[PDB]
Amino acid sequence: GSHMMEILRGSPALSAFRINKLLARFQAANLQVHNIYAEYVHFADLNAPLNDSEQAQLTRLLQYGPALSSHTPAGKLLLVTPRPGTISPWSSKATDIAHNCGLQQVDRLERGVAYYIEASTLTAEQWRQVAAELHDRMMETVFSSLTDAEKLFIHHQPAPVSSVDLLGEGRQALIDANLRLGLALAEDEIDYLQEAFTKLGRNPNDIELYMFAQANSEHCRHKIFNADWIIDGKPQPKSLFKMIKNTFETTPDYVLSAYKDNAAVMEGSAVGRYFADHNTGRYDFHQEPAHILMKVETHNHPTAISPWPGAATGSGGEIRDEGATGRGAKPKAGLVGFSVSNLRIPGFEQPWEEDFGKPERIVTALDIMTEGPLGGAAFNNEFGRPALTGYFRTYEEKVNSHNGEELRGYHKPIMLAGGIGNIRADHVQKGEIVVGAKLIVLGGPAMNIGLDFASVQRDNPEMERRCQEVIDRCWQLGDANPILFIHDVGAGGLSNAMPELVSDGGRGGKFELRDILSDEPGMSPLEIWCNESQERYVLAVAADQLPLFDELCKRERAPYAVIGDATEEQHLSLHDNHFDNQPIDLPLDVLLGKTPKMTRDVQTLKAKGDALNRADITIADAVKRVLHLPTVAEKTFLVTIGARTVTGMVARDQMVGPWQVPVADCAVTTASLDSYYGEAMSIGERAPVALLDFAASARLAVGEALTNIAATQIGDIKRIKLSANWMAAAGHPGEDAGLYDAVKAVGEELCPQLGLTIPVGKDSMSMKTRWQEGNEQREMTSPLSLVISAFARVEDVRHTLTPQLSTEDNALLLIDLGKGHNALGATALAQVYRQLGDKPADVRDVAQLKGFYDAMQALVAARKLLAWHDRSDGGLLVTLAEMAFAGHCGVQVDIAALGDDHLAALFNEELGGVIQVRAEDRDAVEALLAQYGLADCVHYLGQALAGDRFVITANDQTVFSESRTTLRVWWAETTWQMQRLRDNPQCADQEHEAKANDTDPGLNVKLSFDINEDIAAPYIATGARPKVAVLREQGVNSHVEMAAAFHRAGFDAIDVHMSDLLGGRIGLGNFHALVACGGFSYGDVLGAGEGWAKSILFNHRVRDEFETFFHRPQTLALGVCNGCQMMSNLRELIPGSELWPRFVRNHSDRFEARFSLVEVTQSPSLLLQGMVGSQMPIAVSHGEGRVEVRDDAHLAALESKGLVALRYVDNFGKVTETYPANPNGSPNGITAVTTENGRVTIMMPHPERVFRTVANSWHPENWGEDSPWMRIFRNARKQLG
Ligand SMILES: Nc1ncnc2c1ncn2[C@@H]1O[C@H](COP(=O)(O)OP(=O)(O)O)[C@@H](O)[C@H]1O
Ligand SMILES: [Mg+2]
Ligand SMILES: [Mg+2]
Ligand SMILES: [Mg+2]
């Protein structure tokens, strides 16, 4: 009542292979199911009626997706929808499109999947088993009628505040509320609340208690990290935090901000910061320092319960940290980490794996690594930051460690998300908060998320994107940046972030509950104030900047509300206009009143640990097992799921070389689109070492970070800055003393001796899982797990080395920082034979580690290196194998000098690595290494050689010999199997099988023109700069680098949001060129690019503006990725486009981020003039790029008209539909088409991301500044005259 639900049937929902996985899942559980069929169905909750025309508009918005075989329903209906009381992100984004298409009648759109199942035996018991399989019990519910969906839209009345009756019952009322509300309060904290409230003479409200309990938890007060310690009977002088701070006291160098914000900041470089001016809308370079922020976060517990949103909001919360650094900043690139228990992939179990069971309430390791990476990548992709480095460890074994024989592993996973961003010098310091400052929530209408449903998070990355654009508009105003103060909303929701915001400014605040934006009107005041809804920030802004701030938000379509005022009195007030009362009324010192410090009085446990039993170990069997341990094995399933080219500033991504092998040891970005200065990121971690030796695990993490970053041009080691993220089972015998010792080992010792700061860190301190298996208690406990992320300013992005071997005359030299210790404890080798072993690796000599770093820096600067790969998991064996994989070559090595224990020489995980040098440079490089005190560690191994032979000799004996292709295919099998069970198995198999064909020549180039002839230069030289409209919808993310590419070609790039067109601020009549940029407009909901296009079509004024533009005789338009999608959906407005295809879900059913080989084909395209017959790699980054025609008649007609402009080719140079050479399954390799007149071109790949040579993942050595793709932008300039 007050609202009607309309049901609108959508398109078929599951491809054939997905239907076959279902049918087969049913046959495997003995459910005789003749057939299954699925159809999306949509639900529109309307506040007013739709006329015949709006009805048709709504119907048309809800036609999208691949044109799959439609069937008429039969059998039993099971409809799967979100759980009632829940609103999906699909709903947020779809309803938004509805509103921007003028359908204000729509209150909410929601979507379900209708399953039509013919089975016909099946007891009601078995139907519950069918129902179970079709849905996720943590997010969804199953219904029997389409009608039942009305349950999703029930309007609820605001629930009132509840007082806890301390006055009337005494202390028992606090104890009862402590249990009922789950406050987890300690006795001394119940004491405090009793005293504080007895003094005020009134009962506490529920909200006030909940706020207090959120603020005084472990994760939030960091009680363990500030604790005093007593260890083996001796009081210790320093807390853990103090020992971390010791690194900043010792090395403050280059540090701009540390421990005073939710990211750290270091000095960057002076470069062209590129953005649109507030007054002109023109993009310009602003020559100024771009300083570098860094942060790394975890999101471990949620990910155990619901991994997709758990990982996604892991990234999302950390991106908010970055944006809310100082007075606003811009995230640039990200990193991702997973640690989980054994994967045990069905049909692919490995000999070290044993099922130990798990709690019913958590998902398996395999579920985490299936859905979690897709979740992390969904936020990074739809937000728009490249994910360029990461780690993925598996560990689960019964082991004789510090507390005797017990199960150690990661049933509670590590889910790690971090990254770097840029910030202006003047915004690094947070400002003062003036009295009467407006206090604002920027971002999403809130719901009851986080209050085991309360650990199920929810991500809407496009909402966050819209918020970032506002934040960007604010810092881009320089001295006029209206942001006085900004902070992210995370744990505790507003009940933490608003008090933290006023409190860091020395203020109080008065707030109004009913000013806060909400999508559940039923929520209690406690739910409104304490819920952990996502994509929110809190800021302060002066009252007189509010009109400005409103103009900025409205142009971005970023929702915001003013919810209160900052006060001089240090009081916290929260009024409720609906119930005319005051849920919160407290002094801030009472809320933020602290109880005493914690003292931990603890004892050292140290494991004895036994020698590696080698009975079943051969070097050959060990090579095979080690390459099948997911920690070692190829990571493609984690890398290609995320964009790696967004921004146009990525110099080094995971994938290396012509054969695009994911082994890059660190990530590198350019600082700007006009510099070779940059930033670098690397990770070091070695948790299983902590099962033998806590200090050594931490030291090795520091050292690996350094070895992974070392072939990058940095200089001074003091440029390198660390995040230290600590994961422990605090309280588990031996760990606490372990934690203190490991923090000491890096904070007090190693990092200060090296000159390394740790200005940021986090901790997560209950890394264990307890459950009942038989009548038995069971425990899985993590090792102490330090993850070090290293971050650095880069002097020259171009000088970076990769593991890609050259086959020119060369020498392979090992730098064995293990000094022949050759430890085998807690290695991959031991793990893969179910053992812990004796003695682990460690940092053997700090001077020599420093010496290594400085020596690598001298060799990099002087260009003496052809390649570098450090030694980590899997030892020298893996290092050499991976270099041979990346170089598509052989290796001939001798290990006689590495000791008689050949297994230990190859498989120790001591620090160091293999450099490759030119043969003629060998002597000079050995002399240089000797000057840094290293002669003793440096060992000539042999050479890289053309071919397929991987050979390891010792004197006259062959220690190990195998085909390099055979090793490379074994190392691939983990990612193959993961892709097989997650993606379309046909694609997974084609990708895998192409690795086995050694003749694959890899990416290679043929150019039909001179890539250095700047054909636009005569035009640029006149000083006349035509405008191009760089068109962007909400969710677009590639506009900045697109602008920069047109800029290099001599245009004035103007920023045109769709809101500028809708509001009449820009007219396309003033432009001769237009480009629709890439991204995830509306998060691709209702089809990639559809919302964007249909919002143009359904507005008749704007529709007419586009049509007029395209119907002019000389205008040019380009659509790229999302933009191509958009323009393919606007096709009725574009002359000569009648044969154009649609673009739909990739055949792989996976987001594909590839460096793909294409060829330019003959077509009218004016943007491709001079390039025809050229073949070169381009950045590709999409999930809905598959060309779909309506039938073969459409395809032939398209082809015979000569309108295809780009095709995917394999590395042999033939047009292909084989994956991933053709990443999406497009017929005849098609990824670009033009119009009959050549004036409009649309393409899925991103030329604007790779117009700079430095930003191509692989490129030929001889190229200059400009890639081949720079010709497009220049062709645009020349054509305009
Ligand atoms: N979880 C992940 N997400 C994204 N990239 C990852 C992930 N795990 C590993 N990678 C990338 O895969 C490559 C190989 O990883 P790994 O063998 O763990 O690195 P290393 O041994 O050099 O520390 C690297 O380029 C790394 O950055
Ligand atoms: Mg590795
Ligand atoms: Mg490495
Ligand atoms: Mg590593």
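First residue shown is number 1, and so on along the chain.
So how was this one determined? The header says X-ray crystallography, 2.5 Å.
Even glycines carry a Cβ here, placed using N, Cα and C.
Database features, via Swiss-Prot:
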- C1121: active site, nucleophile (ACT_SITE)
- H1246: active site (ACT_SITE)
- 310-321, 389-391, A664, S872: ATP binding site (BINDING)
- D665, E704, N708, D870: Mg(2+) binding site (BINDING)
- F212 to W (Swiss-Prot position 209): This mutant shows a perturbation of the local environment, however has a secondary structure content and a FGAM synthase activity very similar to the wild-type protein (MUTAGEN)
- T669 to W (Swiss-Prot position 683): This mutant shows a disturbance in the secondary structure of the protein and causes a 30% loss in FGAM synthase activity (MUTAGEN)
- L1167 to Y (Swiss-Prot position 1181): This mutant is extremely deleterious to the structural integrity of the protein (MUTAGEN)
- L1167 to W (Swiss-Prot position 1181): This mutant has the same secondary structure content and FGAM synthetase activity as the wild-type protein and exhibits almost no destabilization (MUTAGEN)
- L1167 to F (Swiss-Prot position 1181): This mutant has a lower overall folding of the secondary structure and shows a 60% loss in FGAM synthase activity (MUTAGEN)
- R1249 to A (Swiss-Prot position 1263): This mutant is structurally identical to the wild-type protein (MUTAGEN)
Fewest other C-beta atoms within 10 angstroms, as judged across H1246, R1249, which are the recorded positions: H1246
Neighbour tally for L1167 (mutagenesis position), based on other Cβ positions within 10 Å of its Cβ: 25
Rounded inter-Cα distance in Å - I319 (ATP binding site), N708 (Mg(2+) binding site): 24
C-alpha spacing of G310 (ATP binding site) relative to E704 (Mg(2+) binding site), in angstrom: 28
Whole-number Å value for how far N708 (Mg(2+) binding site) lies from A664 (ATP binding site) (Cα to Cα): 9
End-to-end CA distance across 17 missing residues (from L451 to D452, Å): 11
Listed recorded positions with Cβ under 6 Å from ligand 3, out of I319, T389, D665, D870, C1121, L1167: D665, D870
Pairwise Cα distance for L1167 (mutagenesis position)/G310 (ATP binding site) [Å, integer]: 43
Local backbone state of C1121 (active site, nucleophile), from DSSP in three classes: coil
Environment of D665, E704, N708, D870, the listed Mg(2+) site - residues of the same chain whose CB lies within 8 A of the CB centroid: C666, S682, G684, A705, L706, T707, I709, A710, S872, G913
Distance, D870 (Mg(2+) binding site) to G310 (ATP binding site) (CA atoms, angstrom): 32
Cβ neighbours within the same chain of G316 (ATP binding site) - under 8 Å, at least six residues apart: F379, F383, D459, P461, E464, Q534, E535
Contacting recorded positions, sequence order - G316, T389, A664, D665, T669, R1249 vs ligand 1, Cβ under 6 Å: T389, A664, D665
Protein Cβ atoms within 10 Å of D870 (Mg(2+) binding site), excluding its own: 28
The residue listed as 'active site, nucleophile' and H1246 (active site), distance between Cα atoms, whole Å: 7
Closest of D665, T669, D870, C1121, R1249 to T389 (ATP binding site), Cα positions, recorded positions only: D665
